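Q: Just passing along the structure, written as structure tokens.
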Amino acid sequence: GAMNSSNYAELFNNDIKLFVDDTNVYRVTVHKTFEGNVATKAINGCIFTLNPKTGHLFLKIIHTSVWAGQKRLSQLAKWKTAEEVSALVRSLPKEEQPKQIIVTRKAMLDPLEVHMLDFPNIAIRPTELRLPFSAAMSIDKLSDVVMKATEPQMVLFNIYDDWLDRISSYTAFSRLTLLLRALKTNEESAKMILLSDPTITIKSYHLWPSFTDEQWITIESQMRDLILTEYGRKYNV
Amino acid sequence: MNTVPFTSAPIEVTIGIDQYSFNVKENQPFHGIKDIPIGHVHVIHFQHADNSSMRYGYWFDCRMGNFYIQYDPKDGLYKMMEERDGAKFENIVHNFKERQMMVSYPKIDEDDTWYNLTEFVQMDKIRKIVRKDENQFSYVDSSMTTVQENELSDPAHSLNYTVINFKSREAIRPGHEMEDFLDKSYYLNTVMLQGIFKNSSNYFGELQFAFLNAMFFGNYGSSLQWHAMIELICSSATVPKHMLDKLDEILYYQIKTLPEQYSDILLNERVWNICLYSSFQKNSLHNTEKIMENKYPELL
Ligand SMILES: Nc1cccc(C(=O)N2CCOCC2)c1
């Protein structure tokens, strides 16, 4: 059934699972026409498919050409998501295929179920958690590869960098969700926190800066403050 | 006009014959039902006074044999049987008629209700849904489960309705996932009509039989089947015009006949609101929508 706080440690057991977030698949700018009407212009998007145990991010870039001449794009985007996730599963060796796929939005349940009819033993699950995966496009290297794409493309990243050499999957996921929650609540401040000290760099092969254990504790505390800070600015507390 | 005699009425029971019903008291001198219209299937059904649990009954067609009812005190129910000795049967019936111990099927001349509820229902098709090949009539009760219900437990006592499942490989062509799920025309016209039912008359016959078993026995899996067969049509963008017009007539008479006080359990809010207001055929069921809105406006 649904994934929630009660069954949270299941994410880090040894049954392969993937989260699928479709928030950033269909992205538009809304603008005025010369006649003073409103129109949309699509921009490239992406499916965010993540193994929370290993940090494996299968980033399928959705190029704007896939919308050309199509109607009801927000509905189509869910089905296109499910088609691409199904294609990814089929492309993986049997021993790498997931035993569960957790969708971050319940509207993805039926499209994914239908596309995965050929895999009756893969469970398609919703979640009660409000995960901040929409903020994925606030990670500069991910946004860069999405916006530069000129055709459909899959790009493989590890979203935990090398953190699993020093921390467990549970702790890595908590750190990731904290960083993303911060970027989602106040992107400018969050990014200021992450880069303020010019001596800490992001390795070419990494997404986040190369913080020591002690520096991660400081960083993590600053992100919590921000999420609380912004929570006051919003609710006047 | 044909007759279903009863040997006796040893236990107090409410007896139905099609949409009619009457109460018989314990050991009351009741010996059956006469003047049954020829040309239609019929259902004779029972609810005991002491245990309203288990409504049960028999579908039959008097053109297929001479049938009678006899209570079995071991199994505790009124059983239908066939009499093969035609002269014995005619003689039994004539004596009961002479002593006026039979109720008359009470059909008003103007009234086409039973025809309209059974237009496409044939005994031969009933006998394939309800498998008991040694009898010409078919037993149904409130508790019997459907083949589909069993897949989700005695196979011989099952209702073998055609399985309909909108999230199934049968319903969804590889590579037309979104198309077939949002527009079920493929599944309706190719898989079901051309493939399984052969024609719309057989589809409507099964839909009508499912409704009648839901209404008369409170059979829950039959209600599920009836709604699934409605939803499959309404959720198809491409349906022959004659089928939509006939469906509107079928459902109109089903909704007209439904006991007002059973609507809460026999009608699925989601299916009906979707069918009348959101589906491709939301504008094609004029008669059904008018009766539903005037009779069950709460559900909607
Ligand atoms: N999606 C996915 C699957 C397998 C491995 C990886 C992974 O760790 N990375 C591969 C690409 O760059 C190095 C890091 C990612």
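These residue numbers are counts, starting from 1, taken along the chain as shown.
Backbone N, Cα and C atoms are what each Cβ position is placed from, and that goes for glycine too.
Pasting the feature list from Swiss-Prot:
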MUTAGEN   A:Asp21 to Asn (Swiss-Prot position 1853)  Reduced growth at 30 degrees Celsius. Strongly reduced growth at 16 degrees Celsius
MUTAGEN   A:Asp22 to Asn (Swiss-Prot position 1854)  Reduced growth at 30 degrees Celsius. Strongly reduced growth at 16 degrees Celsius
MUTAGEN   A:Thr23 to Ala (Swiss-Prot position 1855)  Reduced growth at 30 degrees Celsius. Strongly reduced growth at 16 degrees Celsius
MUTAGEN   A:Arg105 to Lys (Swiss-Prot position 1937)  Severely impaired growth. Reduced growth at 30 degrees Celsius. Strongly reduced growth at 16 degrees Celsius
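Can you walk me through where each of these features ends up in the structure?
A: Under the three-state DSSP scheme, A:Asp21 (mutagenesis position) falls in the strand class.
The 10 Å shell around the Cβ of A:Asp22 (mutagenesis position) contains 28 further Cβ atoms across the protein chains shown.
Counting only same-chain residues six or more apart in sequence, the Cβ atoms lying under 8 angstroms from the Cβ of A:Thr23 (mutagenesis position) belong to A:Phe48, A:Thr104, A:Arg105, A:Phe133, A:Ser134.
With a 10 A radius on its CB, A:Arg105 (mutagenesis position) counts 17 other CB atoms from all the protein chains.
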Q: What number of additional C-beta atoms lies within 10 angstroms of the C-beta atom of A:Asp21 (mutagenesis position)?
A: 22
